[PDB]
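Engineer: So that we are looking at the same thing, I have put the structure below in structure tokens.
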Number of protein chains: 2
Amino acid sequence: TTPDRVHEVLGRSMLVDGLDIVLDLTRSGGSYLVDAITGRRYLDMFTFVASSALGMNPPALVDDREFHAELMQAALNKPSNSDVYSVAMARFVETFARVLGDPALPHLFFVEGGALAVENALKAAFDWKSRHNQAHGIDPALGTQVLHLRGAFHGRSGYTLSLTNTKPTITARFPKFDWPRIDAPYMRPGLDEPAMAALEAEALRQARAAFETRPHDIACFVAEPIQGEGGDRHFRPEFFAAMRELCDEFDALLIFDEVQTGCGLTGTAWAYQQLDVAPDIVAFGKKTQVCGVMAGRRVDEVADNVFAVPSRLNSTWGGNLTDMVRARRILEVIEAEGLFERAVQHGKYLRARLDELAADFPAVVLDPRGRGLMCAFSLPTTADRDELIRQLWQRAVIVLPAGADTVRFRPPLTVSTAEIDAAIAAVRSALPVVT
Amino acid sequence: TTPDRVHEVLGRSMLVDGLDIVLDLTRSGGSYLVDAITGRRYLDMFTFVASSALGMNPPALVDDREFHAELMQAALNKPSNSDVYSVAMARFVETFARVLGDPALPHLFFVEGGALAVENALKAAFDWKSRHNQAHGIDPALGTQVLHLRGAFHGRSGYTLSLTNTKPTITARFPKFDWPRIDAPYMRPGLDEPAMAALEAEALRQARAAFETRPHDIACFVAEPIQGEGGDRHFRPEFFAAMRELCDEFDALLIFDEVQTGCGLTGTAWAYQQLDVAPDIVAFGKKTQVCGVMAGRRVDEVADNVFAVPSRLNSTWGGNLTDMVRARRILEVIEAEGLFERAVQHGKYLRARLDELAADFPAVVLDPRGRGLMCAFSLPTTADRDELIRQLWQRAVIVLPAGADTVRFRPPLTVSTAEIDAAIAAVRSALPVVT
Ligand SMILES: *Cc1c(COP(=O)(O)O)cnc(C)c1O
Ligand SMILES: *Cc1c(COP(=O)(O)O)cnc(C)c1O
């Protein structure tokens, strides 16, 4: 079948609501997607929903003939890594630990899919709480609830549907656990230190109330360090530091969902490293290709936890071996080329341009914000936001919406300042048209 | 790192409870795994937990230089197939529909992981029931329960943990929905037609009672056509035909979990094709590499079902593109070489040898059984079963346990009769030692 027949062929079997283009797998590269139908190049600030660290066909991978052989060996088959170990697997695991590891979180577990990474973090917590309860004369049937935020997105699986609360479309008509949900005290424009502190105190009150009215039954608090799908909502470190203390007071684990923030986007391996809060468990995915959890801190206080006892966590494959081999090469590039530091510097650049945009269009470009390359701004109404996205598409720039009124930038870690300038130039061209 | 250091490297980060070997990715082939440490060849009746249709490094894939180029193009990157379409993707989808498709089940949806394939089938059903309820003046809050079997294994995710009930280790201390569970009327040795009919009638009574006491609230019945992890338990077609009628009487969907039975193992594309029962939805995975659902029949009666309305089902990647390209080549081999028919004929061979074994060891080899290459027998006690597996391992034959006392065979579709003879020869050698 031919590029111009792709949408037709797929439309016989599936709902085809994606992009108008057909991806050219060979000619795409770096910060550009190529439409196989026209040959038009599209500037990529979307990166497969932030799941591509280096963009398409990175030179370091494409030109590495030794790596080609290793990738081909992995790609021909699909072993169950749960049961059957390989050198390819071990090299990925040791490089993951070296580049992204945290000495407090030594337990690694891999799985296909970001929602399942979050679920395995939850399962670790439910088990830990029940066993901790038991060891202290509390009923082991207690420890089954998850404290979480309004505006959270943690995935579309059985447990994470009880947590995710962004668009009603995602969760409607699906059975859910009644788990406690608190307000998200995110930073907003024109709130001073004491105004922020008061917003945080209210969420903290709600959190405490949940712990006190469901005694011994809350296993964990889970959060995104920056809420992505909910609208690039950033939180002060003070808020998470307070939650860290409150979790310890009630013997509950703190879990960060770094599926979107992780692997260098904010300028450090993990966003939590910049907030100075130590989680007990971190769920990761997207840019890591293989998904999973890192666990430690208080997890180790329960000797028969899910990382110590066989068959408590599992899947058939234990992650995709091809993804492991690709991720390990990507991690080596990140380490070798200092890409976390590049994210810091280019992230400062992108943010400075967004501040400039806000200065030039004060009633239109609202709340420019970001940490590293994870940047966004908002529009007055959702109609303006939707129109801006259409205008950018017409100009061959791909960006994603978030929430009711946000436009988010998700460039690759390898983005150049000229590429950022081109994205900003397109936004400047489009804005007078939307107003 | 070196083959002899693999277990050491992994043991720093993970629980290492898998096989003693290190898989040689290059030298393994067909029905043999090669240990990279010793060079010892292992006869493979395990196939990555039945997830390998052709075994390792099939010649048709390894020798196909055009396919190498296509696989490499897919393997270098990992697009979000949910949003971004490719020729590689469309070719997989059209070949999937051609080789495994059912004209009554035209809606296809793909995802990474077998538990999530089952979950998306459940989500389709919950949505369908709620919308069907609504369209008939019933409260749309109703339609949230799943009728299922004792001994079922449907995965380890948030919804499937409420269904799976084999070993307590899998489900203990994890929150669950209270969903109705009925006895499984599987075939057992020394039960005649009327004895079987009476067992089935009792499960059918329990099913009816569930529908009557939870009115409008059961969205679906889900079953494995042959229960795998629970012990290779086979059901008469009569039982599923009765369940099909009862589902229609109470406006509930029938879903088969073919993750283990599917893609030719029983001798047809799907096990349900041999039971003459039409499901509304089928979940697939393992051998298909990419997982997902096929849906149709009554699903289409609700016009705004989950396959017709954007954003009701989703994941970031929409399945792994590398898996799609590999699966499409595997499907082409199956079709070209008549592998379903080969499974029928070699399955008859394997079963005949197991009958012979039962004749020679009547108090030890119990209940030889199978459909196609999906075959098993049981031992008197779990200690005998565990010992037989150890004895086979010592003889370089890999098989899997199931349930309390079952040994299961999961050979590749390409297994030869000489390879089956070698497996049977090892069982014959080991048996006197276990007795
Ligand atoms: C991407 C996303 C997930 C879900 O990951 P999938 O691979 O789509 O299931 C979970 N949490 C966050 C914060 C996400 O961005
Ligand atoms: C393999 C299995 C699953 C779970 O699939 P995973 O990929 O391990 O999540 C679901 N149902 C059945 C019948 C299975 O055999």
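Residue numbering in chain A adheres to Swiss-Prot, whereby the residues present occupy positions 15-449 in order.
Cβ coordinates come from backbone N, Cα and C, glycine included.
Relevant sequence annotations retrieved from Swiss-Prot are reproduced here:
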type	residues	note
BINDING	A:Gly128, A:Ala129, A:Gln274	pyridoxal 5'-phosphate binding site
BINDING	A:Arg170	L-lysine binding site
BINDING	A:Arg170, A:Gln274, A:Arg422	2-oxoglutarate binding site
MUTAGEN	A:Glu243 to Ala	Retains activity, but binds alpha-ketoglutarate in a different conformation
MUTAGEN	A:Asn328 to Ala	Loss of activity but can still bind pyridoxal 5'-phosphate
MUTAGEN	A:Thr330 to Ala or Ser	Loss of activity. Cannot bind pyridoxal 5'-phosphate
Engineer: Quick check for you: of the recorded positions A:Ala129, A:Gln274, A:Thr330, which have their Cα within 10 Å of the Cα of A:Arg170 (L-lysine binding site)?
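Structural biologist: Of A:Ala129, A:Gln274, A:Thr330, within range: A:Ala129.
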Engineer: Just to verify: the residue among A:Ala129, A:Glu243, A:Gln274, A:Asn328, A:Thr330 with the fewest other Cβ atoms within 10 Å, which of the recorded positions is it?
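Structural biologist: Among the recorded positions A:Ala129, A:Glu243, A:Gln274, A:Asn328, A:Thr330, the sparsest Cβ neighbourhood within 10 Å belongs to A:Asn328.
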Engineer: Could you list, ordered by sequence, which of these recorded positions: A:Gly128, A:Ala129, A:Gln274, A:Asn328, A:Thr330, A:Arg422, have a Cβ under 6 Å from ligand 1?
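Structural biologist: Within range of ligand 1: A:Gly128, A:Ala129, A:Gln274.
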Engineer: So if I take the binding-site residues (A:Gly128, A:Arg170, A:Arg422) and measure from each Cβ to the nearest atom of ligand 2, which come out below 6 Å?
Structural biologist: none
Engineer: Counting distance between Cα atoms, which of the recorded positions A:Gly128, A:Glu243, A:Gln274 is nearest A:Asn328 (mutagenesis position)?
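Structural biologist: For A:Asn328 (mutagenesis position), the spatially nearest of the recorded positions is A:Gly128.
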Engineer: CA-CA, which of the recorded positions A:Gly128, A:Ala129, A:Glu243, A:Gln274 lies nearest A:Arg422 (2-oxoglutarate binding site)?
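Structural biologist: Nearest in space to A:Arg422 (2-oxoglutarate binding site), counting only the recorded positions, is A:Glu243.
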Engineer: I'd like the Cβ neighbour count for A:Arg422 (2-oxoglutarate binding site), meaning other Cβ atoms within 10 Å of its Cβ, all protein chains included.
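Structural biologist: A 10 Å sphere around the Cβ of A:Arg422 (2-oxoglutarate binding site) contains 24 other Cβ atoms.
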Engineer: Can you give the largest Cα to Cα distance in Å, as a whole number, for the residues A:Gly128, A:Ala129, A:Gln274 that bind pyridoxal 5'-phosphate in the record?
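Structural biologist: Farthest Cα pair among residues binding pyridoxal 5'-phosphate: 12 Å.
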Engineer: Going by a 10 angstroms cut-off between Cβ atoms, which of the binding-site residues A:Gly128, A:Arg170 has the sparsest surroundings?
Structural biologist: A:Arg170
Engineer: Is any of the recorded positions A:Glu243, A:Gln274, A:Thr330 near chain B, in the sense of a CB under 8 A from one of its CBs, and if so which?
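Structural biologist: Near chain B, the qualifying recorded positions are A:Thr330.
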Engineer: Out of A:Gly128, A:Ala129, A:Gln274, the binding-site residues in the record, which is closest to A:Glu243 (mutagenesis position) when you go by Cα distance?
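Structural biologist: Considering only the listed binding-site residues, the nearest one is A:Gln274.
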Engineer: Could you measure the widest C-alpha to C-alpha distance across A:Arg170, A:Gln274, A:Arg422, the residues recorded as binding 2-oxoglutarate, and give it to a whole number of angstrom?
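Structural biologist: The widest Cα-Cα gap among those binding residues is 21 Å.
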